[PDB]
Amino acid sequence: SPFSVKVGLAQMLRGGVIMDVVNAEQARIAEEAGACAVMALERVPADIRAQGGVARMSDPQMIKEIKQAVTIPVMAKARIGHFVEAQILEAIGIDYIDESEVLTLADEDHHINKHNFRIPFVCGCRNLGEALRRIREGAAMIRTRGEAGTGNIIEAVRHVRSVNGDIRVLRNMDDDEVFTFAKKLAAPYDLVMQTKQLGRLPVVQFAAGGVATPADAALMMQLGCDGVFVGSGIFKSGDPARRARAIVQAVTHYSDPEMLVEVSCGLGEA
Amino acid sequence: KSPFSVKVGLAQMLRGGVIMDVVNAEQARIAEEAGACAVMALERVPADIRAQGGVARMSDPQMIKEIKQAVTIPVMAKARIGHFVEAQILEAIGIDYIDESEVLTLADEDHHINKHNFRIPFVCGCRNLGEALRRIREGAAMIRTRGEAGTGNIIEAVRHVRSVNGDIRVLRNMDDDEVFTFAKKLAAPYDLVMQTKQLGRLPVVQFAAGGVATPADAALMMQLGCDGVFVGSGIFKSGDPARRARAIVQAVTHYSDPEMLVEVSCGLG
Amino acid sequence: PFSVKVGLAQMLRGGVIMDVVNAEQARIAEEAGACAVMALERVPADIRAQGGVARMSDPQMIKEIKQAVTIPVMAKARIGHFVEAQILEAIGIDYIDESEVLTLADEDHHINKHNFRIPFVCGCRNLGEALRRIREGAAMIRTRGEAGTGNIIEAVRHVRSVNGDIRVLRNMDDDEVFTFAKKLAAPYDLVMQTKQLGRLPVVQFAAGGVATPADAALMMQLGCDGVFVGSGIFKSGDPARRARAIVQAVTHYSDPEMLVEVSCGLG
Amino acid sequence: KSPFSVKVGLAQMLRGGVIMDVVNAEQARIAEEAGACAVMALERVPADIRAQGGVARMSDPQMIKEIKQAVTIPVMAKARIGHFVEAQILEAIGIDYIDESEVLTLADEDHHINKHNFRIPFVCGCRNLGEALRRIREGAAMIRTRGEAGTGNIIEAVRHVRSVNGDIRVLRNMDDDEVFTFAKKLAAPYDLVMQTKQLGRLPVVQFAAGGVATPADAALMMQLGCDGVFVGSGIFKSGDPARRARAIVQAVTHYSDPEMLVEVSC
Amino acid sequence: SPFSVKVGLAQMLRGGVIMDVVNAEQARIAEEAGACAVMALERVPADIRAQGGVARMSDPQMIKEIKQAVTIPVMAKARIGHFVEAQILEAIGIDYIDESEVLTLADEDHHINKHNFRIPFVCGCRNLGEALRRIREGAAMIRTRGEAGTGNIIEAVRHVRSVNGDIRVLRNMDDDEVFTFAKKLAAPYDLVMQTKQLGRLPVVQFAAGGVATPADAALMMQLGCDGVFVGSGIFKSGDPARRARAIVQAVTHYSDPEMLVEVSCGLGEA
């Protein structure tokens, strides 16, 4: 009912690219390049790993600057388990909250109870069980955690293959054996049977962590992802507008090699 | 007959050849002039990949096309292991051969590209016979021994060449009844193992790669049963690249002629 | 040709094969509607117990059973004992069982079954094991189960393992089947054949611990094409009746009313 | 013709043969009559050695002489491994072959008899090629695969035969440059390894021993590349020993003829 | 036959000192000081350990410069297992090839098949079995590997004592027990019996690795060595001619303490 409408809200981002932006200049460039949403944060994931320090929810002032600078949906990060950082973001009037593992963990044992919010949440996962548990907690959209800040697609591929692999195993599986499968996944049985009946994840599945090139973006789409997230890697190059446009084109035309060649050609240093 | 057999055939044309890593057109011309049978186009060398660290991907199509238009010999380029889209892009640029390379950052830890789904032929690495047979069944048209790229040290290449050729020779004479268990222990497809037994060699062209630094190295690989060698930027990181290039070509052509090896090695710095 | 031997074995689909130690027992098994009999001198329950080495049976006793019935006759060769197989081929039996219930004769190699004109049965515990036996030329696979115990638990584990992995395979990304063949240690061409068919490229029966009609029927409902049954049948009061019951159970495996009638008063 | 080559030659005459364990003259006559190419004289069988326990030595020369005078086919007897004096005694009784046997109680854990110091030829056991080559260099004229005596179980004999013949085949095709390291890993004398490469087989007669109980067993050994088989008192622990004996001889003679194997096995 | 003549060639160096030389200046000094042979290489063993990098066969140009600069035999190094580096050296017309462990190993499992060459090889060893295996592969001369580049005689003494120790054990050994001794050494039985009958190594045995002083050289000779190798240690001093002459004199007069005092006196820093 109110969950299905949050699920529905996130289906509108299918075939899209979401871009990390630290200011309004960057948010405009991302919108202009055809990003389906922007992710507002103050310190990038590559400079969070490197500089160290504690990474929290961004200053509401800077989030509001980005929300008023574009007409596409705006997302922002709450530390895992930080249900009050989420309450604040809901109250600023952003479109989506990302319960992010790129920020400093705030509860080691419990995630936000996402059903208690009106606006939809994105959660990370590395396997099907992790995704189903986030969904039952009320996540409306799943991303594969991948390995943020590296530019290395290897973990994203492992995770996407893990999730889609286990979904395919489910489809043909003897019904009598799905009980034990739900135990081994540590996932709620009703959401596992829903996943069997759909033959896919009961919500939008995007790829995140290490998508650096058009070819990366397209690979994720060909593996069965519904869209991709991309870091500030884009804006740490010579012509950010061009690199941004390239990844959008790549996700739109993911099965067209001729298109991938044209956008990749002369694209510089990643 | 089959589209695979045609790709295997295409790769036989490189037998007795030297393939050279080139980062620009200047280098590609030198390699062609020195008698290289093909060039391998990449932006960052394997010795500077190990050193600088960072993620190593497929090269910019712009620079690959510059090298393709600068020579008439075949051009190869690297796709990260399992990165089937980097391969699609390279197929579409119109290069001759794709190298599914372990010199680049791994992109799938568990799966290699399904190489049968491509029109142009692939090179794959291996360290033993089972690894080579698995790459072939995935559709590799040409195998190289992974060796140990960026070091200048032939020791790993020798281990691997000896491992592969060693196991091929064991196979040739092996009781047929025992080849089933041999296929299990190799974790290799039984039909390609029996094909290898019947031929008494690898069902595709086998080159050596990783640590071939000197003419003597190149010739050693050929005397161990390799069909050709790959060579890194080591060539172009010396005083007279033209000369060092020419020397390794001559060494692979005249691998059983000590008198020739002395002449090309003499004053090589 | 292999496909001819595969085809020969499809004729046993929906059948019960019965261990028999003499002609009296072979006639009872045929009369009860067994689709084949398995000739041996010492049963698997008395092999575990008496100890000692268990070999191919005396050709004299096998020939007595072959001349006593018109249904196919099977006999056991020790694993890897290709000469015990040559002898059985030459006696004119229909099927050779390369059996793990006999004393192993080669720890590292199975018979090269392609070098024989008559078809072979082989055991397995998982898909990889079955595919390897098939490529060696097995025309029919049984799940090894746990012979001599009367305990169905291992047969269920193995049937579920094989059918489970076949189902996983059907829906599996083609690009991932290479690595799947590596992890199974199975020949890639037979794995892709199994994917295309959506089942085992030969007849799959259950063996080891099938003691009751309910056991037989459970095997059939799990996706087996038939069952083997030991001398357990003939170690009871009315062997004819217990034999008939298991045949009926395999024929009518989805009919609870039938299973009640044959199980009732079975002692 | 070296004195070793003559002993090697003597043993080649047993090619295609069956050697039978016999505890008396009655049994020795039956074995000769059934077409055994030699008899092996001992007091306690290997199946009753494992069971009764105790120390197993060279047999009483009296009983060996009774068997030697009872047949015209060669007679063999067992010396404990390393017991060079038990060998001296057997040489002096005038038997044809000495078996340096692991079925008897070991007498030297670290050294085998120096078999070159004897006029008559020796049989030695092995489990792999290196072990065989080392026995040969010590002067063994004939090798048997140790198998697993007293059990009736062919499994160890098959493992060992496959091991030896397997390594011989690996050798045939092997790069010459790599044979040095192969000799190191086998712990075998390099000259005998190169001899084995050049012949494509064992430089002496190779028989199978330990667990050959049935005609099918005997024939399997022959099809795996053995030149003959040894057989225990298993034969004489049956109803008609003459018939079971004759069957194994027929099986080794006609090892690639299934129709023959069926008739003798029935 | 052709092996015995290579063995014979190397017997001519008995009582000699072989000197590592990196140029013709050094080769002349070594010849003048009475060296029985020179060993031609580009990078010394002390600077190979320190600078790191891969150490290969030297440039044939520099080897030929040294061969034409002296009338005493010239040796050069081939990496272990590098049979083509050996073919090249044979073809330059040097007198001896050293299959050296001071260079980067090129085959971990196999040494050069030295019988396939016309000119004689030197090989290293640390024990008798290792020496016998090199000899059977066709080595005409053995050196004890010692510990090259250190100036420390300790490993050379360990190895010389190990080899000569096992040769002495062999001499008195029951013939019946030599079979098992050959197994434990992992050495070819025929070469072990040859060693028993001679009461020494069937080829010339020199000491190498850590011979820095006249006293070192003499100690090696008194332990039963037939000669010594010496590194560039000699040429890394004030008067190379003098230090060179001293070690030659020491090996010639190894049982004359009065001679050892005179050559050692005022010899400076090693």
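Chain D is numbered as in Swiss-Prot; the shown residues are, in order, 20-285.
Recorded method for this deposit: X-ray crystallography, 2.3 Å.
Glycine is treated like the rest: Cβ placed from N, Cα and C.
Feature annotations, reproduced from Swiss-Prot:
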- D:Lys97: active site, schiff-base intermediate with D-ribose 5-phosphate (ACT_SITE)
- D:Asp40, D:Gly169, D:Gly230, D:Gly251, D:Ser252: D-ribose 5-phosphate binding site (BINDING)
- D:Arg181: D-glyceraldehyde 3-phosphate binding site (BINDING)
- D:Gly54 to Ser: In rsr4-1; strongly reduced oligomerization and 63% reduction in pyridoxal biosynthesis (MUTAGEN)
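The shortest Cα-Cα distance from D:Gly251 (D-ribose 5-phosphate binding site) to any of the recorded positions (D:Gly54, D:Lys97, D:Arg181) is found for D:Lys97. Nearest neighbour of D:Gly54 (mutagenesis position) by Cα distance, taken over the binding-site residues D:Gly169, D:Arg181, D:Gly230: D:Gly230. For the recorded site, the residue listed as 'D-glyceraldehyde 3-phosphate binding site', the DSSP three-state label reads helix. Cβ contacts within 10 Å of D:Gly230 (D-ribose 5-phosphate binding site), excluding its own Cβ and spanning all protein chains shown: 27. Look at the Cβ of each of the recorded positions D:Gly54, D:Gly169, D:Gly251 and count the other Cβ atoms within 10 Å; the largest number goes with D:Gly251.
The binding residues for D-ribose 5-phosphate are recorded as D:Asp40, D:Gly169, D:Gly230, D:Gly251, D:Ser252; their greatest pairwise CA distance is 13 Å. When the recorded positions D:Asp40, D:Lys97, D:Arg181 are compared by the number of other C-beta atoms lying within 10 angstroms of their own C-beta, D:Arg181 comes out lowest. Less than 8 angstroms from the CB of D:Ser252 (D-ribose 5-phosphate binding site) sit D:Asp40, D:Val41, D:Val42, D:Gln46, D:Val64, D:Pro65, D:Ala66, each of them six or more residues away in the same chain. In sequence order, the recorded positions from D:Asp40, D:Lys97, D:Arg181, D:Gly251, D:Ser252 that place a Cβ under 8 angstroms from a chain C Cβ are D:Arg181. Reduced to three states, the DSSP call for D:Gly54 (mutagenesis position) is coil. In space, D:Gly230 is the closest of the recorded positions D:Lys97, D:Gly169, D:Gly230 to D:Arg181 (D-glyceraldehyde 3-phosphate binding site), judged by Cα positions. Listed in chain order, the residues near the D-ribose 5-phosphate site other than D:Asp40, D:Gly169, D:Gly230, D:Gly251, D:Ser252 are D:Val64, D:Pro65, D:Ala66, D:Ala168, D:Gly171, D:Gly229, D:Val250, D:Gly253, each with its Cβ within 8 Å of the site Cβ centroid. Cα of D:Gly169 (D-ribose 5-phosphate binding site) to Cα of D:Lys97 (active site, schiff-base intermediate with D-ribose 5-phosphate): a span of 16 Å. Taken residue by residue with DSSP, D:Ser252 (D-ribose 5-phosphate binding site) is part of a helix. Reduced to three states, the DSSP call for D:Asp40 (D-ribose 5-phosphate binding site) is strand.
Taking only the Cα positions, the spacing between D:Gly230 (D-ribose 5-phosphate binding site) and D:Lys97 (active site, schiff-base intermediate with D-ribose 5-phosphate) is 18 angstrom.
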